[PDB]
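Peer 1: Next up is a structure, given as structure tokens.
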Amino acid sequence: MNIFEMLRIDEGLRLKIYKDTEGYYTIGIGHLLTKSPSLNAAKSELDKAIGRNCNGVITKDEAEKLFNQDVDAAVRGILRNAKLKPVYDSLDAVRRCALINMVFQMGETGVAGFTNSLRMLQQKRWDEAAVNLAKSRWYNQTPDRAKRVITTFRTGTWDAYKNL
């Protein structure tokens, strides 16, 4: 299993504009388009992103292209971030995928706000950190997914997705 397969399980794939759990206009594999209420603002962002008139719909290839850009930007974001990099560097390969997953969903800033949990992951206190991560809006809003990520940080294995 790798980061792409992981995120593909958590985000799903949709070829037509859709609303995310938060109500925002998204397309493809979790690619947020705009936080704006206008479906029109959305279609405009989409066309700007693809470089064509899509009229709210894209192909598999286009979805995958946006996906590769998003994972890349998520990784580079972590590496440029002063709160995030040290933690990333301290982790093993599977747990690294869990941090990338959070950054993809909630943005760098959002994850960097989990000060205490980051400190515990760094110190390798798996159980304590899993309990702390669960005390968040994140967990309360998207629990099935948060649980999967949390177990990944907890165990360092892919058990939570070997199911799926």
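Even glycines carry a Cβ here, placed using N, Cα and C.
Below, the features straight out of Swiss-Prot:
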MUTAGEN   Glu11 to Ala, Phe, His, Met or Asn  Complete loss of enzymatic activity
MUTAGEN   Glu11 to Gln  Complete loss of activity
ACT_SITE  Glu11  active site, proton donor/acceptor
MUTAGEN   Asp20 to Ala, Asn, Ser or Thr  Complete loss of enzymatic activity
MUTAGEN   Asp20 to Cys  Nearly no effet on specific enzymatic activity
ACT_SITE  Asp20  active site, proton donor/acceptor
MUTAGEN   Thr26 to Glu  Complete loss of activity at neutral pH; covalently bound substrate
MUTAGEN   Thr26 to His  Facilitates transglycosylation more effectively than hydrolysis; covalently bound substrate
MUTAGEN   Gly30 to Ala  Almost complete loss of enzymatic activity
BINDING   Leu32, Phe104, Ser117, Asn132  substrate binding site
MUTAGEN   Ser117 to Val  50-fold decrease in enzymatic activity
MUTAGEN   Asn132 to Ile  5-fold decrease in enzymatic activity
Peer 1: Return the residues near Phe104 (substrate binding site) by Cβ distance under 8 Å, restricted to its own chain and a separation of at least 6 in sequence.
Peer 2: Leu7, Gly30, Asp70, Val71, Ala74
Peer 1: Going by C-alpha positions, which of the recorded positions (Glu11, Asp20, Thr26, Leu32, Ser117) is nearest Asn132 (mutagenesis position)?
Peer 2: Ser117
Peer 1: Let me know the largest Cα to Cα distance in Å among the substrate-binding residues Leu32, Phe104, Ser117, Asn132, as an integer.
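Peer 2: Max span of the substrate binding residues, Cα based, is 27 Å.
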Peer 1: Whole-number answer please: how many Å between the C-alpha atoms of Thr26 (mutagenesis position) and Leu32 (substrate binding site)?
Peer 2: 4
Peer 1: Need the DSSP three-state call for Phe104 (substrate binding site) to compare against my parser.
Peer 2: helix
Peer 1: Expressed to the nearest Å, what is the distance separating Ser117 (mutagenesis position) and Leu32 (substrate binding site) at their Cα atoms?
Peer 2: 26
Peer 1: In the three-state scheme derived from DSSP, which category covers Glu11 (mutagenesis position)?
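Peer 2: Once the DSSP labels are grouped into three classes, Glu11 (mutagenesis position) ends up as helix.
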Peer 1: Which residue among the mutagenesis positions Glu11, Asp20 has the fewest other Cβ atoms within 10 Å of its Cβ, if you could check?
Peer 2: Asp20
Peer 1: Would you pick out, from the mutagenesis positions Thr26, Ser117, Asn132, the residue whose Cβ has the largest number of other Cβ atoms within 10 Å?
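Peer 2: Per the Cβ count, the most surrounded site is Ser117.
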Peer 1: Quick check on the recorded positions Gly30, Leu32: which one has the highest count of other Cβ atoms within 10 Å of its Cβ?
Peer 2: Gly30
Peer 1: Compute the C-alpha separation of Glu11 (mutagenesis position) from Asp20 (mutagenesis position), stating it in Å without decimals.
Peer 2: 9
Peer 1: What whole-number Å value do you get for the CA-CA distance of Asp20 (mutagenesis position) and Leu32 (substrate binding site)?
Peer 2: 8
